[PDB]
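Heads up, the thing below is written out as structure tokens.
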Amino acid sequence: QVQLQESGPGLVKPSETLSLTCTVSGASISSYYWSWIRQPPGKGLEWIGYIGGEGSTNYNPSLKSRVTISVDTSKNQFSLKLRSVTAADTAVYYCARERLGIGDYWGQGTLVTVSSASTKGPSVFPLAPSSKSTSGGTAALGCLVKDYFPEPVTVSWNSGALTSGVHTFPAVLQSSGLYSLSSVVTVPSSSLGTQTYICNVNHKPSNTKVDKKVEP
Amino acid sequence: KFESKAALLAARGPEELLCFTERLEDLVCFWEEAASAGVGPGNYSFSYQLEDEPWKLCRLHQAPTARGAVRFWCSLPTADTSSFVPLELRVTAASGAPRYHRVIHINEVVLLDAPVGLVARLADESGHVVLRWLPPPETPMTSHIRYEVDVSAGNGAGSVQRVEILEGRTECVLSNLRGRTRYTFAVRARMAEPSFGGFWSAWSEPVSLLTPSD
Amino acid sequence: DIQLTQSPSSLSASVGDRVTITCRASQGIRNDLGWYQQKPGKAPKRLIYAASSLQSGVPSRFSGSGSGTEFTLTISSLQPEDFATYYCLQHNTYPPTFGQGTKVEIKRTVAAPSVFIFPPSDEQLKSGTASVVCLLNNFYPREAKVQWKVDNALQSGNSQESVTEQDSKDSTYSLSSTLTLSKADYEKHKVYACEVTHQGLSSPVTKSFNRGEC
């Protein structure tokens, strides 16, 4: 087994720091070398630096002025420390295991946004089918995710049971300086009768935990 | 042996690291460049991993190359060396500024010693030279070594003829040689098959014959 | 830092046929490359390592070749799940650096956009704002022109646009458009419609809802 997960996501305000750590489980960190990687959303990936059970490190000349990589053996994890944050740090951040130039395996992926704006809570509303009693066939439904900051907003369906039909949409910048979503689902009205539609949202930055069902 | 097989390879690629392997027991890594008074072996650090173990040392040794440069090199044990499986090595400077981080397939850099015991004789049978040689010493299952013979006609003459010897053969007759000329024969060697690719060995030390009148 | 310039920038291939991607380096790195795959919701996965050695687990329809300066990754037979953005990485001369990043898209028989238009359920009206959720479940090609209209009149920069990443299973896009108006405007007007002029049917299709039609 090879597994990695990054801790404490969220938001950051300029010339501050980051406390991303990476939970390693499977093989012993004693052996291999580990890396972090950065990506401004739709622009390109940048490698930042490595570190082993060696203690030894290396940082990209584009961040060496800032960057620090840490290593705790008993904890079995490794921390990125990054200071002097700005609007050139608005990016996706992955941890990986350098067996060669990547690491066979990358960490799930963490988003961290950077601005003056602070945590903002998303809102949730059902969307019933707009039917009369005329003509049917299939059917679409859905919750909603409206006005929030920053990201990410994961939306499942009833403890992650339903699946085939989900189409969580990309967030879009409105004008209120706040993203917005839209999470639909497709099933015949043949089962709009023998079960109800209950999604369980999460937006960790502003810890929002909702449960809006969608009836006929 | 070393200096020579180092030389053979330094024949291309500037600041590149070149590991190779000889009798297929120990791999050997090396790179070059003389600079100034402030260097040394202890100046660099050579870390390897026989895929998935604790890291070790393609462990350093400095030497001056006859060309007036510097060479850094090192080897790795045999039983550990189990071919076909990759190997990645990380080579860093004073401070752990990295200068190489390469993956190398042991099986594909087999470099042989030059054949040897070269013997040319006229043919008690026409206008041919008959060539016999012996495989590079201490080389495992010789039976899959292919050779190539070269025929020079000499700096002053400045000419050639080349021949691909069947794998595992050590003889060959050389026909179509001008009368009254002086021929210089040299042989080289590579692992035939299967899998394990590599490089030509040096040319064996040569042997010349002066051909009789036509 | 070394520059890896990939091409074509993006692509569009059918299921089946043989996609090929190149990757040129500002300085020959020879052997020292990895190809990578980035799926939409997923952390990126490593197809090729050491320029040409296939990683464990990745399909054998993926391969890579090349050396020194130009590199090729080639997907021998395209799958719908083969949707993703691919990147070449270099670790010859630190720091490691990636490519621009060829995105590839799945050409797939033209499909019709099954349309819906849902009620702003009563709880969104205390926010004080109108927003109609007009969805186009499973369509192709992407080329979408959704025009909202209040009481039969085309509007200027009124709608709110979103669009999903191509499906892994049947390769179809889905759209999300929302209308912007005040609680004052919603309670006064009655007609609201999206004018889907998609290629799916040979004529436009429109769905609506009235507040006095509960």
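Per Swiss-Prot, chain B residues shown: 34-247, in order.
Using the three backbone atoms N, Cα and C, a Cβ is placed for every residue, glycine included.
Among the mutagenesis results in Swiss-Prot, B:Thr114 to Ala has the note: Little effect on EPO binding. The residue drawn here is the original one. Listed in Swiss-Prot is the mutagenesis experiment B:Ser115 to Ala, annotated as follows: Little effect on EPO binding. Under mutagenesis, Swiss-Prot gives B:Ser116 to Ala with this note: 10-fold reduction in EPO binding. Under its mutagenesis entries, Swiss-Prot includes B:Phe117 to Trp with the note: 60-fold reduction in EPO binding. Swiss-Prot documents B:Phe117 to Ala or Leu as a published mutagenesis change and attaches the note Greatly reduced EPO binding. A mutagenesis experiment is reported in Swiss-Prot for this position, B:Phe117 to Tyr, and the note states: 8-fold reduction in EPO binding. Under the heading of mutagenesis, Swiss-Prot lists B:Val118 to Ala and annotates it as follows: 16-fold reduction in EPO binding. Swiss-Prot lists B:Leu120 to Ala among its mutagenesis entries, and the accompanying note reads: Some reduction in EPO binding. According to Swiss-Prot, the domain 'Fibronectin type-III' annotation covers B:147-247. For the mutagenesis result B:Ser176 to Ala, the note given in Swiss-Prot is 16-fold reduction in EPO binding.
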Tally of residues which DSSP labels helix, strand or coil - the domain 'Fibronectin type-III' (B:147-247): 3 helix, 46 strand, 52 coil
Alpha-carbon distance [B:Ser176 (mutagenesis position); B:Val118 (mutagenesis position)] in Å: 24
Which of B:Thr114, B:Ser116, B:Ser176, all mutagenesis positions, has a Cβ with the fewest other Cβ atoms inside 10 Å: B:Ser176
Inter-residue Cα distance where the pair is B:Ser176 (mutagenesis position) and B:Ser116 (mutagenesis position), in Å: 19
Least buried by Cβ count (within 10 Å) of the mutagenesis positions B:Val118, B:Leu120: B:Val118
Rounded distance in angstrom between the Cα atoms of B:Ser115 (mutagenesis position) and B:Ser176 (mutagenesis position): 21
Neighbour count (Cβ, 10 Å) for B:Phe117 (mutagenesis position): 10
Number of other Cβ atoms within 10 Å of the Cβ of B:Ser115 (mutagenesis position) across all protein chains: 11
Rounded Cα separation (Å) that holds between B:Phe117 (mutagenesis position) and B:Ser176 (mutagenesis position): 20
B:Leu120 (mutagenesis position) versus B:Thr114 (mutagenesis position) - Cα distance in angstrom: 9
